[PDB]
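What follows is one structure encoded as structure tokens, with my remarks underneath.
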Amino acid sequence: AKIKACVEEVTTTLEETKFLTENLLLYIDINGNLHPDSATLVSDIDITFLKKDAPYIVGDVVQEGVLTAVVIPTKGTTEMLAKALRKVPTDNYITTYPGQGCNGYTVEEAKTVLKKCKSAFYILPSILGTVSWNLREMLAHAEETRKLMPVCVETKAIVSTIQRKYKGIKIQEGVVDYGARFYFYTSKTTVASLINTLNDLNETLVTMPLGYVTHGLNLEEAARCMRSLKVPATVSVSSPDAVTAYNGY
């Protein structure tokens with residue numbers, strides 16, 4: 001039937017919005033990996049088809065059952081994002097604003113792009129001071145506040161400091177609650193998977209910018225990714241100048 005073109009923000013959870021349509025529009029990267037905003041919308045659905053045909057080019061669309069996914073770019077520009085969204089078949093969709101988080105686009109840029117399409121879009125809904133604390137200060141803060149502290153296991157200087165401060169700790173990937181509460185991860189897992197994990201734990205964090213250095217990101221790229229966190233976080237950067245730069249991004 002003819003589609004009633006619109007962009008409408010709802011305040012309902014995914015399940016509570018399905019009365020409008022069963023169709024979900026997801027965002028993926030060139031490898032078929034789901035954007036953190038899309039990753040929580042595929043519960044109890046086989047998503048083998050997303051990575052099955054990787055690698056993809058921006059604008060590629062993959063579909064199966066109630067799911068539609070489009071490969072979006074990283075702000076290259078708004079033109080590229082518009083062009084990608086135009087490839088989605090016209091229909092009624094529950095979705096999120098495209099290009100958020102690591103992709104670097106703003107909510108205003110996403111609204112502009114969706115309003116140029118002919119689909120009916122139903123948009124699902126959705127801080128602590130920035131500091132320059134050294135590792136010893138961060139560990140002391142995590143210990144007294146019980147905030148979760150993400151730690152990259154490949155950063156040997158950090159692992160050796162934790163082993164020496166918390167004698168007897170058994171460091172392994174995942175949550176380790178010994179002296180302080182840590183989330184140990186490898187750089188061999190994506191920043192997106194890490195953000196999804198921290199969002200699911202739903203704990204307040206004390207953290208360095210995620211992806212910065214460990215995943216080859218610069219501070220601006222890490223700041224963009226950090227927008228995908230749905231938990232409160234005390235972010236600690238390298239120096240007082242990096243505080244201005246980070247809060248500037």
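Note that the numbers count up from 1, one per residue, in the order the chain is shown.
Header says: X-ray crystallography, 1.6 Å.
Placed from the backbone N, Cα and C atoms, the Cβ positions cover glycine too.
According to Swiss-Prot, the protein has these features:
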VARIANT   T17 to I (Swiss-Prot position 1246)  In strain: Lambda/C.37
Is it possible to get the count of other C-beta atoms within 10 angstroms of the C-beta of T17 (variant position)? 17
The deposited coordinates stop at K75 and pick up again at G76, leaving 3 residues out. What Cα-Cα distance does that leave, in Å? 4
Assigned element (helix, strand, coil) containing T17 (variant position), judged by DSSP: helix
At the unmodelled stretch of 8 residues, I want the CA-CA distance from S126 to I127, to the nearest Å. 14
